[PDB]
Amino acid sequence: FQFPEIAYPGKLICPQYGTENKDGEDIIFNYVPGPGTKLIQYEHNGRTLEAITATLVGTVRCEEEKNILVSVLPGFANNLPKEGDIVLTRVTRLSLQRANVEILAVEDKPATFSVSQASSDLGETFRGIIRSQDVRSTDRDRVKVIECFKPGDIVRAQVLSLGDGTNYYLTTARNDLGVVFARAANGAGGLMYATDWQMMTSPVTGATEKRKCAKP
Amino acid sequence: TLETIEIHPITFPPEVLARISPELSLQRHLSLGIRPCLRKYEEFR
Amino acid sequence: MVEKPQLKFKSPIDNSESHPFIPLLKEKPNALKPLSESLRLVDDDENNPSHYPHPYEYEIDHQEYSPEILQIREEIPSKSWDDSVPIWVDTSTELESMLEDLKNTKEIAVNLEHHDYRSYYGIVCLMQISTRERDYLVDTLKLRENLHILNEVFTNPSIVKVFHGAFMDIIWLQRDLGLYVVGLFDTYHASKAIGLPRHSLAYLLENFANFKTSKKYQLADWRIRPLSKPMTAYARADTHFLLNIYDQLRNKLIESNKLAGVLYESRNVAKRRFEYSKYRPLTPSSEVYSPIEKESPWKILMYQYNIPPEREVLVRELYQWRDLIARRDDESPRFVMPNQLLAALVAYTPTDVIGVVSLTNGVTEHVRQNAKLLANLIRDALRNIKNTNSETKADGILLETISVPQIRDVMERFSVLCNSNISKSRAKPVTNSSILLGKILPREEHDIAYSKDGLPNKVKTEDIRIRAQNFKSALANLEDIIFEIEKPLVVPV
Amino acid sequence: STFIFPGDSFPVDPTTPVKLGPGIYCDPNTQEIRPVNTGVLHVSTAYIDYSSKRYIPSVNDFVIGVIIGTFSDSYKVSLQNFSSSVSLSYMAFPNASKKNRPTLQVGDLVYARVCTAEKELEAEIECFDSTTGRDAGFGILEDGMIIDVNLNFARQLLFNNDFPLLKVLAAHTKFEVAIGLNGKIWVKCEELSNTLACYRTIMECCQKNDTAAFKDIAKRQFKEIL
Amino acid sequence: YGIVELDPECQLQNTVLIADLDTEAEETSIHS
RNA sequence: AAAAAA
Ligand SMILES: [Mg+2]
């Protein structure tokens with residue numbers, strides 16, 4: 001690519017704009033900053049200059065989407081809950097009109113996941129709230145939250161809107177979303193598995209608790 | 001007569017299983033005679 | 001059914017709104033400022049257009065209250081509810097008797113009744129005025145254009161008018177009856193100053209009166225004559241004990257020095273001016289009332305029923321037509337067509353006269369006769385929405401703006417920048433040998449396993465690798481747990 | 001009497017079906033029934049009576065609470081100090097309304113019953129039974145005086161009609177009374193001296209805890225104020 | 001050292017003694 | 001950071 005492949009923080013990669021000559025016509029390559037890069041200003045020969053500079057140690061990748069995107073891939077931080085993403089959460093508390101949780105991991109894109117490492121005994125972990133209307137598409141008005149989720153149960157959901165900078169708004173309306181892993185009696189009993197979409201049973205003690213289950 | 005119904009246990013990657021449940025991530029290890037720190041029962045550091 | 005009083009009125013209703021609201025005030029008693037000076041029009045600002053100002057605006061602010069409202073007097077117990085009887089006034093012969101009866105009183109308690117279902121602007125139905133020793137029920141239907149003579153009492157600063165939530169009462173007074181209030185004392189604002197839990201009228205009749213009442217007849221039709229027993233019970237109950245509460249609240253305010261604030265907010269209520277939706281100020285305020293305070297009233301209708309910004313032209317015509325008929329037959333917009341039924345016209349969009357008549361639960365009378373016209377407005381709106389139906393472009397003009405050979409210049413200045421910067425680096429090679437903690441701190445993780453003899457054995461680094469390979473392979477594919485349950489209720493074919 | 005200790009074997013055979021209750025615990029894994037408290041096992045129905053000063057939310061229980069906060073959705077009422085708050089809805093009152101809200105300030109005494117009480121959810125009460133003529137004394141308790149007693153003294157007073165308290169107090173004075181299952185007793189009289197006489201009796205009766213000493217205490221208390 | 005109980009429903013492919021506890025799983029889940 | 005008339 002006529003540009004350095006390996007880049008340490010502070011290493012010059014490519015100028016602001018670029019162009020080449022092919023097929024008897026000038027093709028304009030537009031370089032734009034990305035994750036790991038930062039467009040800054042340098043001075044030389046008594047004249048200002050703007051060039052793409054890597055800010056993270058790793059390899060440079062030049063890709064195009066249907067313009068040249070310059071980004072640096074390290075050998076987590078970039079991953080952050082955005083509208084449409086699927087996120088594994090754990091129920092922290094149950095209220096009557098809603099159910100608040102905390103974000104643990106986020107599903108990637110083509111399964112693999114991105115685990116967000118944080119202290120659960122502090123509160124530094126991202127918190128999210130699942131509305132009672134976002135529990136299931138069936139009968140959106142009247143939904144008993146006690147018979148859907150449970151403190152400690154793992155819930156796979158999808159984030160709708162970020163809202164403010166405190167809580168995320170999730171939903172379990174579709175089939176592949178709902179309580180995934182759970183135990184009997186708030187975790188006191190044995191492991192339970194998902195059979196019906198609105199019923200969770202335990203093939204060990206024969207206990208059956210009402211939850212919101214996803215599709216296997 | 002008899003009705004045979006099977007269920008598909010939802011599986012998670014080894015690094016995700018640890019975040020989801022500390023006990024569950026331990027039991028899956030102990031079943032193979034191993035520990036989360038990849039050591040046997042009596043193996044020290 | 002019930003005959004509307006609009007036909008029985010001496011003057012026909014006018015829903016044209018072609019001219020700014022002109023007060024029906026003919027005689028202006030207790031006024032230090034001439035009527036001719038207040039009958040003019042205010043200069044048009046940016047937000048405020050040309051309109052007639054409040055007649056007693058100069059009288060309300062400038063005039064002083066009676067010095068007996070500023071002193072703490074003992075409460076005056078209300079007359080017995082069972083012993084006292086309400087006096088009905090349906091003729092002008094007994095209206096004059098009440099007028100001279102109110103002039104010898106220190107304070108009066110007045111509350112209005114309104115019906116906005118069979119009229120566009122709405123019509124004042126019942127006015128209940130109560131003194132210390134008697135109660136009155138004034139009919140505002142038959143006696144309407146002759147109630148302007150009550151302004152001698154209502155605009156007199158010597159007599160204290162006791163209302164509750166007069167924010168809508170002052171409007172109804174000046175619009176239909178042409179009445180104005182000078183020297184108002186709103187018990188509602190008084191309740192706010194004390195910090196009472198509920199600023200309603202039912203709470204004041206409970207805590208400071210111990211007369212249990214309830215909200216039963218409010219939206220109910222008051223045009224029905226004569227008045228029934230539970231309705232006339234609620235009618236007189238509003239202003240009966242109101243004078244008792246007036247003293248009790250007035251004593252609360254003086255000792256807490258909050259009386260100045262209540263009378264202040266009361267005057268601002270009394271100076272409220274009514275104006276049509278067309279000639280309303282462009283800036284929303286609480287001093288001017290209008291049926292529609294938004295330039296685009298169809299906006300909030302769409303966002304409520306989640307109507308996308310595409311059928312706005314449809315809901316506009318349906319709204320403007322609903323307002324046109326309502327101002328024609330002199331009816332309420334909801335009586336012509338409810339918002340729920342209008343939503344069915346926007347959501348389903350019936351192209352024929354068959355789909356218009358049958359929607360939801362029921363259909364009103366106004367849109368049933370004009371159902372054929374409604375089928376055309378939908379066909380016109382759908383025709384309109386189908387009639388109407390920059391990324392690299394904005395960048396391309398900027399790339400042709402900057403010089404092309406300059407790109408070769410900034411590249412040469414970039415190549416000469418790197419070669420004169422990072423290309424020059426020379427220093428004697430120094431080993432990374434540990435000085436102190438560099439040997440032990442970054443130590444690779446090792447494991448040991450004690451055998452039967454008690455001798456330490458270093459676990460191979462390959463041993464733990466195949467352990468992870470065995471775990472990750474077994475965890476990735478879990479064996480499906482199969483368990484059977486007996487079903488004696490099922491049978492074969 | 002048959003005294004029970006936690007962890008001890010359960011005398012009742014697991015063969016015959018027996019309904020559970022307060023005092024006993026069903027193990028979510030081993031599925032064995034064991035006692036978790038100390039007291040007398042009552043078998044008719046299986047439950048254990050144990051001494052406790054702290055009340056816990058439970059369905060169909062009459063409680064006397066104090067409004068500690070007023071929200072837009074419901075009321076925040078504390079049935080006891082330091083315990084979690086309870087949710088009293090606006091529609092939980094007789095003759096309910098939409099726009100119009102019931103008149104209750106912070107500190108007002110309310111006599112209501114617990115409708116829905118989950119262990120992992122905020123409890124809820126309603127100021128109208130479901131139902132007993134809508135009037136079991138439910139509603140705002142005007143004036144009067146309340147007294148804190150243990151849960152043992154409260155339940156026996158409300159349920160058991162052989163308890164010589166309302167019987168012995170009715171002879172000394174005429175009054176209306178309301179007893180909650182959270183250890184709260186609300187008693188209102190005409191004269192203040194009578195209410196004070198009733199407060200001192202229950203205070204001494206709860207302390208000594210003697211069935212045959214009720215008439216003795218009530219005699220010397222009412223003659224003390226005079 | 002630690003003592004754990006095995007869970008039959010978590011098998012792949014009755015108490016066990018564990019030596020030298022470490023990480024988070026062996027520290028929080030093990031109460032013996 | 002709900003409230004008042006009808
Ligand atoms: Mg009124």
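All positions are counted from 1 along the displayed chain.
Note: Cβ is positioned from N, Cα and C throughout, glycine not excepted.
Features as listed in Swiss-Prot:
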type	residues	note
BINDING	C:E113, C:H114, C:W172, C:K215, C:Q218	UMP binding site
BINDING	C:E113, C:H114, C:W172, C:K215, C:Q218	AMP binding site
BINDING	C:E113, C:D238	Mn(2+) 2 binding site
DOMAIN	C:308-388	domain 'HRDC'
MUTAGEN	C:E113 to A (Swiss-Prot position 240)	Temperature-sensitive mutant. Abolishes exonuclease activity and increases accumulation of 5.8S + 30 nt RNA, 5' ETS RNA and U24 + 3 nt RNA
MUTAGEN	C:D169 to A (Swiss-Prot position 296)	Temperature-sensitive mutant. Abolishes exonuclease activity and increases accumulation of 5.8S + 30 nt RNA, 5' ETS RNA and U24 + 3 nt RNA. No effect on subcellular localization
MUTAGEN	C:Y234 to F (Swiss-Prot position 361)	Temperature-sensitive mutant. Abolishes exonuclease activity and increases accumulation of 5.8S + 30 nt RNA, 5' ETS RNA and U24 + 3 nt RNA. No effect on subcellular localization
MUTAGEN	C:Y234 to A (Swiss-Prot position 361)	Temperature-sensitive mutant. Abolishes exonuclease activity and increases accumulation of 5.8S + 30 nt RNA, 5' ETS RNA and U24 + 3 nt RNA
MUTAGEN	C:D238 to A (Swiss-Prot position 365)	Temperature-sensitive mutant. Abolishes exonuclease activity and increases accumulation of 5.8S + 30 nt RNA, 5' ETS RNA and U24 + 3 nt RNA
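For the mutagenesis positions C:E113, C:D169, C:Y234, C:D238, a Cα to Cα distance of within 10 angstroms from C:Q218 (UMP binding site) holds for C:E113, C:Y234. In this structure, the recorded positions that sit close to ligand 1, with a C-beta under 6 angstroms from any of its atoms, are C:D238, chosen from C:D169, C:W172, C:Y234, C:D238.
Secondary structure from DSSP puts C:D169 (mutagenesis position) in a helix. Less than 8 angstroms from the CB of C:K215 (UMP binding site) sit C:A202, each of them six or more residues away in the same chain.
Distance between Cα atoms for C:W172 (UMP binding site) and C:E113 (mutagenesis position): 9 Å, as a whole number. The recorded positions examined here are C:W172, C:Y234; by Cβ neighbour count within 10 Å, the least packed of them is C:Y234. The CA atom of C:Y234 (mutagenesis position) is located 11 Å away from the CA atom of C:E113 (mutagenesis position).
Just so you know, the Cβ of C:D169 (mutagenesis position) picks up 25 other Cβ atoms within 10 Å once every protein chain is counted.
Here the binding residues for AMP are C:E113, C:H114, C:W172, C:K215, C:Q218. Their largest Cα to Cα distance works out to 21 Å.
Listed recorded positions (C:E113, C:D169, C:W172, C:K215, C:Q218) with a CB under 8 Å from any chain D CB: C:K215. According to its DSSP assignment, C:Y234 (mutagenesis position) is helical. Here the Cα atom of C:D238 (mutagenesis position) is found 14 Å from that of C:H114 (UMP binding site).
With helix defined as DSSP H, G or I and strand as E or B, the domain 'HRDC' (C:308-388) counts 51 helix, 0 strand, 30 coil.
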